Amino acid sequence: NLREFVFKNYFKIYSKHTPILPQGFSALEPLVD
Amino acid sequence: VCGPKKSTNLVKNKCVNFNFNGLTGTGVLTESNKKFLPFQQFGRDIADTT
């Protein structure tokens, strides 16, 4: 399992979960504010 | 955080004056086939308008 997160500043969390650091492209989406 | 306003019903396929959470304008409201994501509220055109 590949899990990607963005933790940035208030604080916001973006993430993506895909099956399988591997090369490839996708965009993470906001889940938690 | 919205003001003390009474909401009403939505009229489709006609020219209307709309207000969505304070966002206003004039246009015809029809069913969309846009694939909105769970976190998205509205979309925009190239002119940066709704």
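The numbering of chain B matches Swiss-Prot: 524-573, in order.
Cβ atoms are placed via backbone N, Cα and C, with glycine included.
DSSP assigns B:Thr547 (variant position) to a strand. Swiss-Prot lists B:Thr547 to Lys among its natural variants, and the accompanying note reads: In strain: Omicron/BA.1.
Counting every protein chain shown, the Cβ of B:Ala570 (variant position) has 6 other Cβ atoms within 10 Å. For the recorded site, B:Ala570 (variant position), the DSSP three-state label reads coil. While the structure shown retains the original residue, Swiss-Prot records the natural variant B:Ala570 to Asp with this note: In strain: Alpha/B.1.1.7.
Counting only residues at least six positions away in the same chain, the Cβ atoms of B:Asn540, B:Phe541 sit under 8 Å from the Cβ of B:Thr547 (variant position).
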